[PDB]
Structures are given as structure tokens and as C-alpha cells.
Amino acid sequence: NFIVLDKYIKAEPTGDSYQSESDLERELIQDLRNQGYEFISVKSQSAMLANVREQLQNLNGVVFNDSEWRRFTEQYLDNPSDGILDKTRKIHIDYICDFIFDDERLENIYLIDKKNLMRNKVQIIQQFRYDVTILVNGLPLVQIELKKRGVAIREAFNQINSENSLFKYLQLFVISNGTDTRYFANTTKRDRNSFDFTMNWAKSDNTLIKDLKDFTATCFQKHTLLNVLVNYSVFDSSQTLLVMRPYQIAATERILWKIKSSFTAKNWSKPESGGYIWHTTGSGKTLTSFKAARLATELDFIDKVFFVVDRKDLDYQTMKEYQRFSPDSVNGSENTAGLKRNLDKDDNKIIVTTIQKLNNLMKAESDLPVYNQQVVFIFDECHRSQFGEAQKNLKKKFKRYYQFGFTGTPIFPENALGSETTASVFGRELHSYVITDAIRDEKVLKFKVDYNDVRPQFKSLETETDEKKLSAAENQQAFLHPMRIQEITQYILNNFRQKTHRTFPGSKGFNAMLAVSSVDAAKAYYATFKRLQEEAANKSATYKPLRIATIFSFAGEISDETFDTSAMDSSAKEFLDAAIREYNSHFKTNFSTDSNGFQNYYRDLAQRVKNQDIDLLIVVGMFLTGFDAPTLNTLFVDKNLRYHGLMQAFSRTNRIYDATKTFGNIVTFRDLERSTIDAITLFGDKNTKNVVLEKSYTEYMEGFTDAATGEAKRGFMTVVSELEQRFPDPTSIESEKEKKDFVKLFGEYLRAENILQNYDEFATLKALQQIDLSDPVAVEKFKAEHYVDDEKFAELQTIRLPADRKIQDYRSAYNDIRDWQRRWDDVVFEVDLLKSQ
Ligand SMILES: Nc1ncnc2c1ncn2[C@@H]1O[C@H](COP(=O)(O)OP(=O)(O)OP(=O)(O)O)[C@@H](O)[C@H]1O
Ligand SMILES: [Mg+2]
């Protein structure tokens, strides 16, 4: 009985007017009542408290007196000092209070029955703003915000903890205009707080369920809702609440059903017992897989659950997270001691480990009791090389097992390259969520891939398709040639802030990575960066330097780098040591070259790249696979990437953040265009690249038509033209209609400008807006910096952009109309783009 349905029957309108908010609320209440949600009238905190007393007393089979209830309220349920985070902690972890009565007996008082869900009492109330609140055992856990049919859901979200304090217990938010319904977690954290994280409910085929009637009839089925709240909502060690998306739940629950059905049939340790999940890169594989293992421990018939990852994919939050379930057993090292120690932990089913360690252990160990136990394996995006050996030993040793795997880049026959196919190893595909689905849902970002062809001397070298010549090409004469490195480094320095959206004043923006071909490349780059930055530091006292850092150790798959720095040669070792010394100096930290020091350097670095304490990370093969950095928008690539490695590296930029991050920038100094198309194609079909790859500069300036949606889009020059024709201003106002039309138009302007900030052509056009009128030192400087010859420099002067001041006036008027709107249904303001500018 899956809560993400294989088949659902699109319901019928009554009807029975569906236009207004109270109409939506009427049908919502009626439908929920048909679904077994008792409706009650609660006008106060007092009445809520009373109702809760009733439900909890019934649920726990106990009766408080007024003194005991008051004490229970003040010290556990209703603590005045409690915030939202404390209530979430109470729902997810601390949901049992061991209470001392007046007669001095001790009893466990549950807020929720998680063992038997349906014993829980669900109820509904309405607003005491049109809202409908779902109470579980009296506690409000769900909030449905209702808006009129006309109201744009993104603006509705844009609009909408203290008192009444019981509403701190809120876990799940849902907001509907009746055409569309979107759910999102309740939290105080602000980094997941944008519209991009709101979610549509769906089926196993990931077909969306937009409207309120069907959302209600599916997501709001008591069994579905309660399972989403209790079993499908992850609370991490940073006290962040993440509600899972339908594809994550579908995959997870299908894995659970698979394990159980395979156990009932006593059919195990063969491909048909387990399964694989194809979840496109960035879709949340680590979150879901770890969650699945944790749920798999809840099966009584299972003795042990292995959750296994690749040390290559480790980073700060993830290690912090694994530490509590498997103390000091998860790291870069080869040591199996922590693994075999956790393996002996009494009354404990979960073991997190790295594939390296599991393989080492399975190599060294023979008679381990676990081999004979009923075991579940969950593999999270493991590289092929280690995985094969691990599989050989796994097959030979564990006698009763169900193994599962998550990947965003499966192994088909056509990419086999010496290894076994994913299907051969894991058997059936239990669920799929592909790249095109993810991009359709906006849960993942597109790529803008561009070869920067600025360098004629090195061009034929950068276009080389032959594998052997490329290997031979790494030296000071060809790829590592001082001028090439200097030109690239100068480009990256010059265009960094532009790429990363640091350009407009006071803007926070993003950061970037530089992926390179080898250790010598990394060294050359770091050195050149320091040199050029010191020179620019001389040239100007107003220069504001970037913070560069690097990490690497020793070696279309991306080559793994061990955490043992001893394997490095002396030159690299000394350069890394020097780099860590400098890093230590600036950041006031102590990390050393030794195993532990380098391990903690890796950790601290991951952390500082995630929060933008470091502006550009110069890496070779590290952090190119699993690294999670939503604020990283740009990857610079001097390296040969193909297929799964290509997709995995590029995906470092694919994390959604908000309206500011439109897509990830991939700026390459070697021609990757063909490899990009091949890679995207392998993992999709011949049309996949059109959905994945962003369109051209010319298309965004002059207009085009999107294939997937079918909609026509302006047309930034068209937008600007309409701004000047229709709104010379202030007289182009004052009526309401003109205000509205202007808000819509300028909205388009802001979205288009924001998009075009990532194109060198537009950056150049904008750049040209200071320049000349007498001394052409800055003219030739403009030509050299933007690599623009005279033939272009002539035409760029012909293209009229609107004056900076006119833009400022537009922006301030836009903001004014917004503030006024606070004190119009179709209209959506760009809050996110505004708040930066
Ligand atoms: N259901 C969700 N709700 C909120 N945030 C989510 C959800 N699922 C994933 N995320 C966020 O998306 C980001 C990427 O998650 P994650 O690294 O698990 O994806 P992945 O597919 O494992 O990535 P990769 O393919 O690089 O290994 C994380 O920061 C995570 O917090
Ligand atoms: Mg991951």
C-alpha cells in the first residue's frame, strides 16, 4: 500500500462554485470530512489546549488532574521558551515525555503513536486570511493556506512561532490557489526558504497532482499524510527539517516493499531480490538513500542495514551527519577498526561506511557473524572500480542479502567500459526520476556550457580529440604553458564577479570552482593567481582580492585521490604544505600535512566553500562528485571530462537556491561541447540536450520559443523597447492599470537582465557603457580585457541600452508599487531579484 500511487483517477468538480477562497475552503473541509477528519470549532488557545488534553489522554489511556496537566503543559508541551525548532525536535525525536504524576507514578506520554499510525486522531479546524489547520492528537501539524483562483501561487508564497504558541508545532505547510497546490517544510532556517523548494504531490510516474481536489484526495488521505509527517520528513543534526518529494518517497517505499516481499518468499541474495533507483544527479540521492536505510532498520526481520557511500563523495554536513550513527567510522582512511566495532554494537541495526572500508574489511575478514545474518545493502553513487571488488566479495560472503543502489548515471551496455551494468548487478529498476523530469519540476538547474575561445595559439591544443596526445600534452610547452595559464587566470580574475553575480553593489551572490587536469596545473594556477593579484594590488588600493584555496592529493571516470598524502611526490607535497600554511595564516587554523590534519583540512575547506569563506576553489579531482554547495553557481574547467564524470562534475552547479541563481555556469578552456552533448545524450535521448542546455545570447536578447512548454519569450531588447515606448514616466503611470502592466513588464526586464548577467557578450556590452570620450587607454584596455576586435567594437556602439539612471528610477518605482501593494491577482513581484539590488 504505497503512498505514492501507481494509478490515480482524476476527480470531478462538484460543482458548485470553485472560484472564491471560501469555496475552496468549503470543498476542502467537506472532502477532508469524507476522508475521516473530524471538524471542530476552536476559537482560542484555551479551547485548543483542552482538545489536546482530551486527545492525548485518550491516546495514552491516562487522565491528568488540573495540576498535572498544567505542569505537563508548562514543562513539556507548551514551554514558553520553546521555538519552532524545539517543537520539531519534539515531534521527530522527543515525542515521548516520561511524566511524574502527583501520586508519584511514572508513565510515558506520547505526542504521536508512530508504531501504529492510524490510532492517531486527525482533526480539522478553520481560521480563528483563509486557512485550514490539520491537528494530529490536537497538535496542529498542517497548515493549508487558501488563495483565490486568480492569485498567482508564487506571489501567494511571496506574501506569507510567537502566539498562539501551539502553532509552533507546525511541521508541514501547504498553499493552494485551487489550480495548484504546493507543500513545504516549516522551519526557521532561511537558506531553503525560497519558492524553489515548494513541491507538487505526484504519482510514481512523477505525473504532477496540481489541483486542490486531487491533492486532498491523495496527499491528504490520512495514511498518506501521517506517513509523510512521521516517516517521510527528515530532521538532520543541524536541526533542519526537510520534507521529501514524491519521487524520493516512491523510491524509498518501493525499496521497503521489495525487501519485505523478497523476505516472505525466502528469495534472497540474487539480483531479483533487490533493485536499483535511477535518480538524476542532484535530485537528492544521498538524502533519500540514507533515509531509506534508516527506515529499513525498522523491519524486525532484518538483522543489519549497511548504508555505504564513496569517500570521494564526503563533505562537511554529510560527515557531521554520519558521525552520530557511526562514530569515527566514516572517513578517507583505509581503517576497518571503526567499521568492525560498529558491527559488534548490541541492539543496533544501522552501519554507515565507505565502499573502500567495506571492501577492505570483506577482503581481510572471513568468519564475521553478519555474513550469516539477514542483511540489507544500500549503495549511494559508488564509483565502478571499488564497487566491482566489493561486489565480488559481497556475493562470495554474505549468504542472505538484499542489495539496492542509487545512481544518477547508470551503467548501460554501451558505456560498460569493462564493468558490469547496473541492471545486471541490482536487477530491476524500482523507480526512476530522470534529468528531464527534474528540470521540468525545477528541482534541478540547467547548464550553460561554453568554450571560451580567446586563445588562437593554444586553440588546436584545446581542441584535441586524441587520448594519447592529451596525456602527452601536460607540460610547460603545451597545456601548462605560462601564457595560457596567465590568460586563463586573467580571464577568471576579470570575469569572476560577473559570472558569480557579485557585480551590482551590495550583492551577496555566489562562488565558483576551478577544475583542472593535474597537480602541476593546480600549482601553476594557484601561483599565477597570487602573482596577478599582487600586481593588481599594486595597481590599485581600491582592489578587492579573491580568496583562493586548493586541495588535491594523489591518483569517463574521474580519478580518485587518496587521503594519504605520503603517496605524493616532494614537489606537490611541499606546494600543498605551503598552501595549507597560507590557508592557516589567513583563517587562523592549525591543519597539518599528516593524515589527520589533511582530513580536517578537507572538512574545513568543504565548509568554507559551502558558506563562501573561500571565493574560488582550485581542485583536481576532489569535490567533483558529491559536494553540496547551493551557493556555488560557476564551474571553470580546464580538464578533459566525459560521460558520467562530465555530468557529475558539471552538476556541482546544479543545486537550486532562488530566483537569483538561474542556472549553473560551465566555463571551459578546452572544447567540451561534443563531450557535453554525448554525455547528456547517453543519460537521456537525442532531445535531452535541448531541455538541459540553456539557449544562446542572441535568443535571450531578441526572443525565442521554448519547446517543452511551448511558450514564446521576449526578448530583452523587446522588453527594453516596450519599457521606453510604453513607460517614459512618471506620467506613463498614474492609473492602476498602468501600474500593473508596468510591474509585469519590469518583472520581465529584471528576469532577463538577471539571465543575461551570465553571458560574456552582455557583460561586454554593459562594460562598453563607460570607456571613451578622449583618452583611449581604457578603450584598448576594454578591447584587450573583453577580447573584442575593432570590427565588433564598432557595432557595439550602435546598440542602445537604457540609461543607468532611468533603470534606477524604474526599480524604485517598482519597489514603491510593491510596498503599496502590501497595504492584482495575476501579478508576481520579483522579491528575490529586488532584495539583492
Ligand atoms: N526533499 C528535499 N527537501 C529539501 N531539500 C532537499 C530535498 N532533497 C534534496 N534537497 C537538497 O538538495 C541538495 C542536494 O542533495 P543531495 O546531495 O542528496 O543530492 P544528490 O542527488 O545526492 O547529489 P549528487 O548527485 O551530487 O550526489 C541538498 O543540499 C539537499 O539539502
Ligand atoms: Mg550526494
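Note that chain A carries Swiss-Prot numbering, so the residues on display, from first to last, are 13-140, 149-180, 189-583, 592-859, 873-886.
When the header is checked for method, it gives X-ray crystallography, 2.7 Å.
The backbone N, Cα and C atoms fix where each Cβ goes, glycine too.
The following features are taken from Swiss-Prot:
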type    : residues                                       : note
BINDING : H307, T308, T309, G310, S311, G312, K313, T314 : ATP binding site
DOMAIN  : 294-439                                        : domain 'Helicase ATP-binding'
MUTAGEN : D151 to A                                      : Loss of DNA restriction
For this session: For the recorded ATP site, whose residues are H307, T308, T309, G310, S311, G312, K313, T314, find every other residue on that chain with a C-beta no more than 8 angstroms from the centre of their C-beta atoms, and list them by sequence position.
Result: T316, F434, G436, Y461, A466, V472
Exercise. Which recorded positions among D151, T308, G310 have CB under 6 Å of ligand 1?
Worked result: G310
For this session: For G310 (ATP binding site) and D151 (mutagenesis position), determine the Cα separation and express it in whole Å.
Result: 34
Exercise. How many Å separate the Cα of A583 from the Cα of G592, given that the 8 residues between them are not modelled?
Worked result: 15
For this session: Out of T308, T309, give me whichever of these binding-site residues has the highest number of other Cβ atoms within 10 Å.
Result: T308
For this session: Tally the residues of the domain 'Helicase ATP-binding' (294-439) by DSSP class, grouping H, G and I as helix, E and B as strand, and everything else as coil.
Result: 59 helix, 31 strand, 56 coil
Exercise. Between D151 (mutagenesis position) and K313 (ATP binding site), what is the CA-CA distance rounded to a whole number of Å?
Worked result: 34
Exercise. For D151 (mutagenesis position), what is the secondary structure state per DSSP, taken as helix, strand or coil?
Worked result: strand
Exercise. Just how far apart, in Å, sit the Cα atoms of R859 and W873 across 13 unmodelled residues?
Worked result: 13
Exercise. Which of the binding-site residues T308, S311, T314 have a Cβ less than 6 Å from any atom of ligand 2?
Worked result: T314
Exercise. Here are some binding-site residues: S311, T314. Which one has the most Cβ atoms within 10 Å of its Cβ?
Worked result: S311
For this session: Return the residues near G312 (ATP binding site), defined as same-chain residues 6+ apart in sequence whose C-beta is under 8 angstroms from its C-beta, sorted by sequence, else 'none'.
Result: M272, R273, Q276, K471
Seminar exercise, completed: Cβ neighbour count (10 Å, all chains) around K313 (ATP binding site) is 23
Problem set entry | Endpoint distance, Cα to Cα in Å, for the 8-residue gap that opens after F140 and closes at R149 | 10
